[PDB]
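Chemist: Okay, handing you the structure first.
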Amino acid sequence: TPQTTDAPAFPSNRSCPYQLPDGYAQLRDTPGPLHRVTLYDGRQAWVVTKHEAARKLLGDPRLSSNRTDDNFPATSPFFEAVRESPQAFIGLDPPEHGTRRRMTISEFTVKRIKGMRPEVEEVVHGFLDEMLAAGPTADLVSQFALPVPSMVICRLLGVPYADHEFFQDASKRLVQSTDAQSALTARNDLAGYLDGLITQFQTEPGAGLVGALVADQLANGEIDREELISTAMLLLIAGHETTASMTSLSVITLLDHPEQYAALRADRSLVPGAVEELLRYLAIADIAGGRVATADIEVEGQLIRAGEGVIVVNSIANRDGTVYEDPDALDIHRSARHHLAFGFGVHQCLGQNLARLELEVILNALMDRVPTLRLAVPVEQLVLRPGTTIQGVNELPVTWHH
Ligand code: HEM
């Protein structure tokens with residue numbers, strides 16, 4: 001009995017850190033902007049598998065971001081936790097979405113990211129000093145990839161870095177949770193911590209975004225205390241986990257393309273372009289594109305009906321050969337313009353330029369301070385996270401010149 005299905009199981013896991021899962025390359029190859037998939041609980045949904053339809057759909061207000069909707073395309077138990085938990089603005093639609101997002105934008109402006117560059121370099125070179133002095137081998141993840149953006153986002157938010165063991169652990173448990181209870185637990189841990197910080201700030205105003213939200217919006221009744229907790233938690237978790245994942249994966253990927261990595265070292269003006277290429281190619285938040293239709297939507301002769309789930313899969317859309325010639329080839333010299341690693345439209349990544357600055361600084365610093373960096377293990381021995389979470393590795397053994 002043939003087992004071929006026209007709604008394959010989704011998501012799928014990467015077998016190579018920088019290549020689409022076999023299932024996804026297949027989805028990519030099927031003509032038409034949309035394909036049926038079967039989600040973990042048996043329910044069916046659409047995935048968007050082409051670049052222009054991804055942009056169009058991400059821009060269509062008929063696709064809601066409400067993750068508490070009964071028909072939201074839950075991809076794992078994490079989403080069961082999401083569905084019964086309070087929502088940050090990532091799960092809101094206009095006009096509510098804008099009123100919350102605009103409370104946070106001031107920290108992420110181009111001018112502000114510019115003026116973070118000296119601070120990001122200090123943090124990066126700080127953790128490099130320590131790692132290089134500490135041993136001849138290291139886990140790049142715990143010793144460098146994670147602490148750097150952790151310290152940077154903590155200062156932006158006004159979250160004390162002194163508490164980093166606690167909130168880094170809770171962030172991991174939440175984002176990488178495989179069951180709903182573990183996710184709810186990690187969320188509750190972070191929420192109680194952030195609640196304490198809020199009270200503290202009400203007594204003694206504090207620095208950072210959390211400090212400003214407490215002194216301004218909360219005091220005016222413009223945000224709920226619970227919403228402020230959700231907002232700070234989103235930025236705190238996004239701020240840690242995304243750039244950390246890009247760092248480890250970029251290192252693995254560049255070391256597998258030595259000719260391009262050498263070109264990069266020889267001409268640092270190539271770094272911003274290389275960062276855009278690595279973003280396109282690694283697409284680490286590739287299912288952070290879930291939606292539910294609130295009205296019927298016609299998509300090139302296919303119909304998304306009201307109440308149906310839609311996942312905009314940006315890793316697949318980033319490998320659209322009609323936009324990126326030889327899409328599965330890493331090319332730090334290509335134009336990776338218009339890529340969807342950060343989404344598109346009203347929910348386009350708030351932190352995108354912070355992430356870009358961090359990755360530029362990091363790559364330049366590794367090339368400068370540790371040009372002999374190499375993996376301490378074969379790529380094959382690394383353990384990749386599953387396709388239900390942010391892509392990456394939890395451990396990355398590295399070594400360098402003895
Ligand atoms: C390092 C690479 C990063 C990638 C690939 C990435 C990816 C994405 C994607 C695909 C979305 C769209 C979600 C959707 O449409 O539902 C998003 C939204 C978001 N990101 Fe990023 N992100 C990154 C870094 C960051 C950083 C460093 C922050 C710091 C706070 C951040 C904060 C956010 C927030 C708050 C949203 C929600 C935006 C909204 O709903 O209006 N991200 N991200």
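Every residue number used here counts from 1 along the chain in the order it is shown.
Just so you know, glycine gets a Cβ as well, placed from its N, Cα and C.
These came from Swiss-Prot, pasted as-is:
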BINDING   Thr75, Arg187, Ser230, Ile287  calciol binding site
MUTAGEN   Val82 to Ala (Swiss-Prot position 88)  Decrease of the hydroxylase activity for both 25-hydroxyivitamin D3 and 1-alpha-hydroxyvitamin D3
BINDING   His97, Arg101, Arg291, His347, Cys349  heme binding site
MUTAGEN   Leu174 to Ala (Swiss-Prot position 180)  Decrease of the hydroxylase activity for both 25-hydroxyvitamin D3 and 1-alpha-hydroxyvitamin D3
MUTAGEN   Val175 to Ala (Swiss-Prot position 181)  Decrease of the hydroxylase activity for both 25-hydroxyvitamin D3 and 1-alpha-hydroxyvitamin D3
MUTAGEN   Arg187 to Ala, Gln or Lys (Swiss-Prot position 193)  Decrease of the hydroxylase activity
MUTAGEN   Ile287 to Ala (Swiss-Prot position 293)  Slight increase of the hydroxylase activity
Chemist: Identify which of the following recorded positions, namely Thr75, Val82, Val175, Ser230, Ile287, place a Cβ less than 6 Å away from any atom of ligand 1, and list them by sequence position.
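Modeler: Among the recorded positions listed, not one has its Cβ under 6 Å from ligand 1.
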Chemist: Which recorded positions are spatial neighbours of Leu174 (mutagenesis position) here, meaning Cα within 10 Å, out of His97, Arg187, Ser230, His347, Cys349?
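Modeler: Of everything listed, what lies within 10 Å of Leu174 (mutagenesis position) (Cα to Cα) is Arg187.
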Chemist: Out of the recorded positions listed (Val175, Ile287, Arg291), which are within 10 Å of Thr75 (calciol binding site), Cα to Cα?
Modeler: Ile287
Chemist: For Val82 (mutagenesis position) and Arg101 (heme binding site), determine the Cα separation and express it in whole Å.
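Modeler: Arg101 (heme binding site) has its Cα 19 Å from the Cα of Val82 (mutagenesis position).
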Chemist: Can you tell me how spread out the calciol site is, meaning the largest CA to CA distance among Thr75, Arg187, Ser230, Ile287, in Å?
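Modeler: Max span of the calciol binding residues, Cα based, is 21 Å.
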Chemist: Go through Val175, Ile287, the listed mutagenesis positions, and name the one with the sparsest Cβ surroundings, counting other Cβ atoms within 10 Å.
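Modeler: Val175, out of the mutagenesis positions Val175, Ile287, has the fewest neighbouring Cβ atoms within 10 Å.
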Chemist: Is any of the recorded positions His97, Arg101, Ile287, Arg291, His347, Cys349 within 10 Å of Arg187 (mutagenesis position) (Cα-Cα), and if so, which, in sequence order?
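Modeler: Cα filter at 10 Å returns nothing.
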